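**Student:** Before I ask anything, let me first share the structure, which is written out below as structure tokens.
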Amino acid sequence: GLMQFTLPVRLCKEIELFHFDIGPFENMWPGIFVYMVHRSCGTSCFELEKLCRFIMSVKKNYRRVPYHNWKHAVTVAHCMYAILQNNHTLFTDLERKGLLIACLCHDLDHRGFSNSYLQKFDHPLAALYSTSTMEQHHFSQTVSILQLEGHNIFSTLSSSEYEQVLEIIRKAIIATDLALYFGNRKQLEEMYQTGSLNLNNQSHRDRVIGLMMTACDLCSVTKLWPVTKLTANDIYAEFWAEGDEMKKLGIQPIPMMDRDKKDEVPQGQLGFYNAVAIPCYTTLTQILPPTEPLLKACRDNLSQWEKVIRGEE
Ligand SMILES: CNC(=O)c1cc2[nH]c(-c3ccccc3)nc2cc1NC(=O)c1nc(C)ccc1C
Ligand SMILES: [Mg+2]
Ligand SMILES: [Zn+2]
């Protein structure tokens, strides 16, 4: 009850900023996450005996892959933390509880391969869930860990509060399927421009929570340049690995994943910032003005990639 977590001063200050990096010390990430729940939700939201055992179970069910790892789960969780703290009064008690757990769980038991690669491999998980394949799996694995003796961090919720929080988490994890992002942003775009966006419309909060999740999951591109650049290596190490496995199934992989076309990479970063990253945080900024620092950071980094091409690094 009376046991706060307390970070070193530099972390105590930087963590509140959007562009904070959670650092190379694995053992401090659970403290960081727990810190963010207490400040975001209340000291009282979850039993600490139980939260700690849910954290360490989730930590274990992320694999040792180059990008889609435990450091991603906490990084994404942190960016939602920043969004929630800068939009204090826009979100229910339940949404703040469910959304931080969603982000920590959003990529559970990821193997470093796209939904596309699962379908062309004929992995079983592709037979079991035709669309948003990894994403239905991640939610699945989330409800597993919630149901281990001693891991139900929600058991003090009422029947119907519990039913709402599991429904928030599911939509949130499904919304991380980038394939559904493009359609979701467009609807939110029209709704904000035609003035029809209504945050008490539940189907509308859903859409907005969808965009938030996309923005947190892409937040790699919203860090200072040297974090963005070094993360790109991790992202591309999975992509080229999947390309290698595409080639083993006798398919030429798309250039994004072909290690032979590293040269074309800076240009592929341009298309990505232009087609996905910039729009995402633009639309987010319009709906949630306090999230403008993400948009600014993303633009600074688009500008760093333009330099990489122009020979200037
Ligand atoms: C949907 N589209 C994308 O995700 C994309 C497409 C690309 N095409 C090329 C490319 C390369 C060499 C030659 C031609 C083309 N690089 C690409 C990188 C991409 N994404 C990320 O970097 C990326 N993806 C996530 C989910 C989080 C962060 C990042 C930073
Ligand atoms: Mg994912
Ligand atoms: Zn992710």
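So for chain A, numbering is Swiss-Prot's, and the shown residues are 724-1036, in order.
Method on record in the header is X-ray crystallography, 2.7 Å.
Quick reminder: no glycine exception, Cβ is built from N, Cα and C everywhere.
Residues annotated as active site, proton donor in Swiss-Prot: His791. Under the heading 3',5'-cyclic GMP binding site, Swiss-Prot lists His791, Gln992. Marked as divalent metal cation 1 binding site by Swiss-Prot: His795, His829, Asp830, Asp940. If you look up Swiss-Prot, you'll see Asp830 marked as divalent metal cation 2 binding site, on the strength of experimental evidence. Record note (Swiss-Prot), mutagenesis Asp830 to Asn: Reduces activity 1000-fold. The unchanged residue is displayed. Here the residue is the original one, but Swiss-Prot notes a mutagenesis experiment at this spot, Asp830 to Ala: Loss of activity and of zinc binding.
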**Student:** Pick out which of the recorded positions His791, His795, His829 has the most other Cβ atoms within 10 Å of its own Cβ.
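**Tutor:** When each Cβ's neighbours within 10 Å are tallied, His829 leads.
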**Student:** Under a three-state reduction of DSSP output, how is the residue listed as 'active site, proton donor' classified: helix, strand, or coil?
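**Tutor:** Assignment for the residue listed as 'active site, proton donor' reads coil.
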**Student:** Would you count the other C-beta atoms found within 10 angstroms of the C-beta of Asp830 (mutagenesis position) for me?
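**Tutor:** A 10 Å sphere around the Cβ of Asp830 (mutagenesis position) contains 25 other Cβ atoms.
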**Student:** Quick one: Cα separation, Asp830 (mutagenesis position) versus the residue listed as 'active site, proton donor', in Å?
**Tutor:** 7
**Student:** What does the structure give for the C-alpha distance between the residue listed as 'active site, proton donor' and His829 (divalent metal cation 1 binding site)? Integer Å is fine.
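**Tutor:** Checking the Cα atoms of the residue listed as 'active site, proton donor' and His829 (divalent metal cation 1 binding site) gives a distance of 10 Å.
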**Student:** Show which residues of the chain containing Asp940 (divalent metal cation 1 binding site), separated from it by at least 6 in sequence, have their CB under 8 Å from its CB.
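**Tutor:** Long-range Cβ contacts: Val799, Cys826, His829, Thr899.
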**Student:** Could you give the Cα-Cα distance between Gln992 (3',5'-cyclic GMP binding site) and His795 (divalent metal cation 1 binding site), in whole Å?
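**Tutor:** Cα-Cα distance, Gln992 (3',5'-cyclic GMP binding site) to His795 (divalent metal cation 1 binding site): 19 Å.
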**Student:** Test of understanding: give the count of other CB atoms lying within 10 angstroms of the CB of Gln992 (3',5'-cyclic GMP binding site).
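**Tutor:** There are 22 such Cβ atoms around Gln992 (3',5'-cyclic GMP binding site).
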**Student:** I want the residues beyond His795, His829, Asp830, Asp940 whose C-beta is within 8 angstroms of the mean position of the divalent metal cation 1 site's C-beta atoms, in chain order.
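**Tutor:** Residues close to the divalent metal cation 1 site, other than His795, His829, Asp830, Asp940: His791, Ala796, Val799, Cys826, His833, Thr899, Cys939.
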